[PDB]
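Peer 1: Encoded as structure tokens, here's the structure I'll be asking about.
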Amino acid sequence: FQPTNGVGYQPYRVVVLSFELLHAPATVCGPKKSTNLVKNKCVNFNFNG
Amino acid sequence: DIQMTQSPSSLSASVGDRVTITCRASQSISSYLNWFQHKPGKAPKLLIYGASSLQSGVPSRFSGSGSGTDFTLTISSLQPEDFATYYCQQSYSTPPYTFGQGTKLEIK
Amino acid sequence: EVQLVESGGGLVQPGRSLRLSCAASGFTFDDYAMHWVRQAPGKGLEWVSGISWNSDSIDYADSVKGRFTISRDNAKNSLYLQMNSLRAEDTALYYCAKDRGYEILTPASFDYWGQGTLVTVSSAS
Amino acid sequence: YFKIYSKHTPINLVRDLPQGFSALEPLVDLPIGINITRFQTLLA
Ligand SMILES: *[C@@H]1O[C@H](CO)[C@@H](O)[C@H](O)[C@H]1NC(C)=O
């Protein structure tokens, strides 16, 4: 490796992420969206699923 | 070897003007240039790493451009805390870390 | 927010030796490279030396080869610079820069600096 | 899911299990998929 090398010979850092599904409780999740609370009005509520 | 030159030495402007400073190298460096803001009273600080990549935490007013052998730094707003001396540095050739001469910038 | 404080500056006669230190506490010191940058009283900045994250690869400026010996201590988070055989042209200001990468000679530049320490080489009181 | 319920109450009995009623509240819920068949306690 050397800065004089061409584009095809410059170092490239690579990270590979693997995702597994198997018979175990789910641990990793994406962030859950939330909204402001509304009172005294007919609304459709989604409280913890 | 490599030689590093500064076209401007002393510039004058106001609070609401636009200033561009150019840095020229003797040989091609392939977008490997750095710009530093050296306040006369404190430690110098880096503004732009690489050809046109802006460091985190500094205002977006500073803008750099250029590749190959000729480079240029542009400032858009000229806030009155922007008085300092600016240096351009190459990090590509065998002579390690060559610094160009100073570029004094005063506002009047 | 990182801190880089230096000491050991002063006035010595020509041909005498003095040592410098630079303590870092605001970041992880065991895996970054460091350099030393000299600023002449009436000129621009000039690179002097540099060391790797571990003391394997060391390079020196052309005008200071065979005179300066840079060191490093990962345990106490501090680096040193032993200046030997000083002449009249080394009365400049010395900074303690930090490299962005881990090696010495890379396209990465100096990221954080510190306030300089003033040295003087002359025959006076 | 490994579940533990706990309860700590005072008692004046010495050599007998007290006669009374006291519900047990949940403590934690561990989401780890172990197939468990055996256990052992610890002493100090
Ligand atoms: C549960 O784990 C045990 C290992 O102790 C294994 O013998 C058994 O087949 C497993 N049961 C299931 C349904 O995977």
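Residues 497-545, in that order, are what chain A shows, numbered as in Swiss-Prot.
This entry, so its header tells us, was determined using electron microscopy, 3.4 Å.
Each residue, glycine too, has its Cβ placed from N, Cα and C.
Heads up, here are the entries from Swiss-Prot:
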- A:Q498 to R: In strain: Omicron/BA.1, Omicron/BA.2, Omicron/BA.2.12.1, Omicron/BA.2.75, Omicron/BA.4, Omicron/BA.5, Omicron/BQ.1.1, Omicron/XBB.1.5, Omicron/EG.5.1 (VARIANT)
- A:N501 to Y: Increased binding affinity to human ACE2 (MUTAGEN)
- A:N501 to Y: In strain: Alpha/B.1.1.7, Beta/B.1.351, Gamma/P.1, Theta/P.3, Mu/B.1.621, 19B/501Y, Omicron/BA.1, Omicron/BA.2, Omicron/BA.2.12.1, Omicron/BA.2.75, Omicron/BA.4, Omicron/BA.5, Omicron/BQ.1.1, Omicron/XBB.1.5, Omicron/EG.5.1; May enhance affinity to human ACE2 receptor (VARIANT)
- A:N501 to T: Reduced host ACE2-binding affinity in vitro (MUTAGEN)
- A:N501 to T: In strain: 19B/501T (VARIANT)
- A:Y505 to H: In strain: Omicron/BA.1, Omicron/BA.2, Omicron/BA.2.12.1, Omicron/BA.2.75, Omicron/BA.4, Omicron/BA.5, Omicron/BQ.1.1, Omicron/XBB.1.5, Omicron/EG.5.1 (VARIANT)
- A:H519 to P: Increased resistance to human covalescent sera neutralization (MUTAGEN)
Peer 1: Could you round the CA separation between A:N501 (mutagenesis position) and A:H519 (mutagenesis position) to a whole angstrom and send it over?
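Peer 2: Per the Cα atoms, A:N501 (mutagenesis position) and A:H519 (mutagenesis position) stand 48 Å apart.
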Peer 1: List the Cα distance (Å, whole number) between A:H519 (mutagenesis position) and A:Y505 (variant position).
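Peer 2: Distance between the two Cα atoms comes out at 43 Å.
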Peer 1: To which of the recorded positions A:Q498, A:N501 does the lowest count of other Cβ atoms within 10 Å belong?
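Peer 2: Among the recorded positions A:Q498, A:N501, the sparsest Cβ neighbourhood within 10 Å belongs to A:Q498.
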Peer 1: What's the CA to CA span in angstrom from A:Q498 (variant position) over to A:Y505 (variant position)?
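Peer 2: Approximately 9 Å lies between the Cα of A:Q498 (variant position) and that of A:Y505 (variant position).
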Peer 1: For each of A:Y505, A:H519, count the other CB atoms within 10 A of its CB; which of these recorded positions has the top count?
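Peer 2: It comes out as A:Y505.
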Peer 1: Under 8 Å, Cβ to Cβ, against chain C: pull out the ones among the recorded positions A:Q498, A:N501, A:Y505, A:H519 that qualify, in sequence order.
Peer 2: none
Peer 1: With a CB cutoff of 8 A to chain D, go through the recorded positions A:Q498, A:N501, A:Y505, A:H519 and name the hits, or write none.
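Peer 2: Sorted by position along the sequence, the hits are A:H519.
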